[PDB]
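Notes for the one structure printed next.
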Amino acid sequence: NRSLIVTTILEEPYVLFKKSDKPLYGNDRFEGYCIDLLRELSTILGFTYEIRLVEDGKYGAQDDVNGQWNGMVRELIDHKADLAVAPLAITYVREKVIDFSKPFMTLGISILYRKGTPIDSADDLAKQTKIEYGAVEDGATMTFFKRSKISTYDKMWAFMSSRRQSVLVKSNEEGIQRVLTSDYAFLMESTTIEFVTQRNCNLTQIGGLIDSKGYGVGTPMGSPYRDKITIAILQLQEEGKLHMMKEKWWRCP
Amino acid sequence: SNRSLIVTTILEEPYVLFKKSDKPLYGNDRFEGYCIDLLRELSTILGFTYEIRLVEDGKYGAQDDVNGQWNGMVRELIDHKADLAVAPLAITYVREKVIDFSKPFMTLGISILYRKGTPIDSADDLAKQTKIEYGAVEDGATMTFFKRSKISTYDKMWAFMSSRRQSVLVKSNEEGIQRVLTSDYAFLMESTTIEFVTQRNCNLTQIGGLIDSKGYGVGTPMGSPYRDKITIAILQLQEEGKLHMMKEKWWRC
Ligand SMILES: N[C@@H](CCC(=O)O)C(=O)O
Ligand SMILES: N[C@@H](CCC(=O)O)C(=O)O
Ligand SMILES: [Cl-]
Ligand SMILES: [Cl-]
Ligand SMILES: [Cl-]
Ligand code: NA
Ligand code: NA
């Protein structure tokens, strides 16, 4: 009978606080693609839930000196949440410590920048320093760069790391703002870029996808919900409901 | 020494092919392709040996309406006649209920292969007419998608395909391509395979976009301990750029 605890994070258009003059409470506070997803999962699998924003405001990465995780990943490891329903990338290092459903969305890292310039790829950024570039701190993009042995991406990480106090940000919204107000390119997931460039006609994706990954629902390692949620996602996909949800939340001359 | 794993697969270019050789080849040495390269990488990461066997009935796998029984590679896993299926095997709702899959090594969707020079632009345009026949591989995921779909366009299409099945359902993608080339016929084909085919025959084209979204995964019997191990190995390979390199090698008008 117990309601599942669902950790999440604010990220447009996946999870947002509803706009209202009327003060809102509990789950009624939230809306977005991942909220619609959670509701559909709850009806298919027959559970109730309580949404809680991850307290540290992080997606999750491992501390390279003490070995501890943070963010939603740590919430799951510690059994403080039953599910993480968010744009949470399924990654090699995370799958070793938590479980994930199969993906509800597929994406890759790409670049958000202003229009009208000769920059066309990550290699173009890597070879210069006048245009600064960075990523969300303690997320999957940062971790990809931090771990990569690929020359272009390892050069980019050395720059990000050197300039971390300025170029690593706490949210995608902070990264967008840096693009809009300084000479800065943001390494951003492509699904989110698609949302942002439809609303900011002076911004564009630069190049293609650097990698390929999916977003999945996170569970603690060994949870029986993991496979059940995979099957429900696959149902939702085939019925057309994921595509409908994407259209709803994603909607220039 | 540990028992070698029996790996079921199916001939499908450029995933799995017999090598061209004037010299007679034996055993695993007979085969090449994207999935063969994937299998080799998995074997070194996970430390197993293996024996490749072509699925005996020549099918991917679907469930019989009357007797409830599966066929193809899905059935070989259900019956423990193979340890793994390493092939372009779509992860689907109905299959995940009876076998296990790794997370995807490639993402794709159903689309349409047809000859160039047509006003037909979508599945809707095909469904509304009958002069141009259309169909799919018998007993695979595309056929099953149409047979199960409650979406109007696709249910209309399935009624036509089912009526005409002895003529429009084929036993391989190869046979579907030949029907496109030798009659007034459009083939419902997975997008990654369309990409391969249209790069080598400049008379053919994709029509419309993707009708759905799915992944290819390594199949295992339900409950297999290899499932999650192979997911982790695939995520490592992705991270490192090796899946991308393999796709470029095998897909390189
Ligand atoms: N979605 C990412 C955060 C954003 C990013 O890293 O670009 C994650 O799951 O960590
Ligand atoms: N790859 C498909 C077969 C081809 C198709 O159905 O289009 C399967 O896993 O069934
Ligand atoms: Cl580049
Ligand atoms: Cl899985
Ligand atoms: Cl054309
Ligand atoms: Na895991
Ligand atoms: Na399964």
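Our numbering is plain: 1 for the first residue shown, then up by one each step along the chain.
Per deposition record, X-ray crystallography, 1.3 Å.
Placed from the backbone N, Cα and C atoms, the Cβ positions cover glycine too.
What Swiss-Prot says about this one:
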BINDING   A:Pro87, A:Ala89, A:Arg94, A:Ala140, A:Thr141, A:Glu189  L-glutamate binding site
MUTAGEN   A:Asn202 to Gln (Swiss-Prot position 751)  Loss of glycosylation
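Known features from Swiss-Prot, placed on the structure.
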| residue | record | DSSP class |
| --- | --- | --- |
| A:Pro87 | L-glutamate binding site | coil |
| A:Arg94 | L-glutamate binding site | helix |
| A:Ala140 | L-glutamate binding site | helix |
| A:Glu189 | L-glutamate binding site | strand |
| A:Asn202 | mutagenesis position | coil |
Set of same-chain residues at least 6 away whose C-beta sits under 8 angstroms from A:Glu189 (L-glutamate binding site): A:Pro87, A:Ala89, A:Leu107, A:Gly108, A:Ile109, A:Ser110, A:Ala140, A:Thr141
Separation of alpha carbons, A:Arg94 (L-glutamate binding site) and A:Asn202 (mutagenesis position) (Å): 35
Under 8 Å between C-beta atoms and at least six apart in sequence, can you list the same-chain neighbours of A:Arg94 (L-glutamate binding site), or say none if there are none? A:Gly60, A:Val73, A:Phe100, A:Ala140, A:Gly218
Can you check which residue among the recorded positions A:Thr141, A:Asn202 has the largest number of Cβ atoms within 10 Å of its own? A:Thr141
A correct count of other C-beta atoms within 10 Å of the C-beta of A:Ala140 (L-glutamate binding site) gives 24
Spanning 3 missing residues, the endpoints are A:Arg251 and A:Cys252. What is the Cα distance in Å? 12
Given the recorded L-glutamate site (A:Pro87, A:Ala89, A:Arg94, A:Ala140, A:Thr141, A:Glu189), which additional residues of the same chain have their Cβ within 8 Å of the Cβ centre, ordered by sequence? A:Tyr59, A:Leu88, A:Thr91, A:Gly139, A:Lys213, A:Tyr215
Count the Cβ atoms, other than its own, that fall within 10 Å of the Cβ of A:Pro87 (L-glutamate binding site), considering every protein chain shown. 25
Pairwise Cα distance maximum in Å, L-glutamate-binding residues per record: A:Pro87, A:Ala89, A:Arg94, A:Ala140, A:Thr141, A:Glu189: 17
Counting every protein chain present, what is the number of Cβ atoms, excluding its own, within 10 Å of the Cβ of A:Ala89 (L-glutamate binding site)? 26
